[PDB]
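Step one of this worksheet: look at the structure below.
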Amino acid sequence: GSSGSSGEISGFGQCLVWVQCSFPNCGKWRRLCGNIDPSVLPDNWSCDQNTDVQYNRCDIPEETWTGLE
Ligand SMILES: [Zn+2]
């Protein structure tokens, strides 16, 4: 594990946002670019409203759990 230090000039300090589909059967958390907020986003947002083509559908599965042992 590693602590995400916030202040070091070295390293990527980009943010990360997640949006949950509006449909119940979905309820999946899609990944957006990074300059998007839920406050400005619509209430009926869905996977089809995703920026990542890799996960811009309601049929695409959620990002599998990653993590080295
Ligand atoms: Zn969906």
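Residue positions begin at 1 at the first shown residue.
From the backbone N, Cα and C atoms, a Cβ is placed for every residue, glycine too.
Summarising the annotation, Swiss-Prot assigns Zn(2+) binding site to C21, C26, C47, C58 and lists sequence analysis as the type of evidence. In this structure, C26 (Zn(2+) binding site) belongs to neither helix nor strand by DSSP; it is coil.
Note: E62 (mutagenesis position) has non-local neighbours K28, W29, i.e. same-chain residues 6+ apart with C-beta under 8 A of its own C-beta. While the structure shown retains the original residue, Swiss-Prot records the mutagenesis experiment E62 to A (Swiss-Prot position 300) with this note: Reduced histone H3K4me3 binding but complete loss of non-methylated histone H3K4 binding.
Following the DSSP three-state reduction, the secondary structure of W65 (mutagenesis position) is coil. For the published mutagenesis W65 to E (Swiss-Prot position 303), Swiss-Prot gives the following note: Silghtly reduced histone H3K4me3 and non-methylated histone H3K4 binding.
Mutagenesis annotation in Swiss-Prot: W65 to A (Swiss-Prot position 303), described as Reduced histone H3K4me3 binding but no effect on non-methylated histone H3K4 binding; the structure shown retains the original residue. If you draw a 10 Å sphere around the CB of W65 (mutagenesis position), it holds 5 other CB atoms from the protein chains shown.
For ligand 1, the recorded positions lying close by, meaning a CB under 6 A from one of its atoms, are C21, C47; the full candidate list was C21, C47, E62. Residues within less than 8 Å, Cβ to Cβ, of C21 (Zn(2+) binding site) and separated from it by at least 6 positions along the same chain comprise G27, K28, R30, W45, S46, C47, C58.
In the three-state DSSP scheme, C47 (Zn(2+) binding site) is classed as helix. Residues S22, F23, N25, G27, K28, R30, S46, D48, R57 surround the recorded Zn(2+) site, their Cβ atoms falling within 8 Å of the Cβ centroid of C21, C26, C47, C58, which are themselves excluded.
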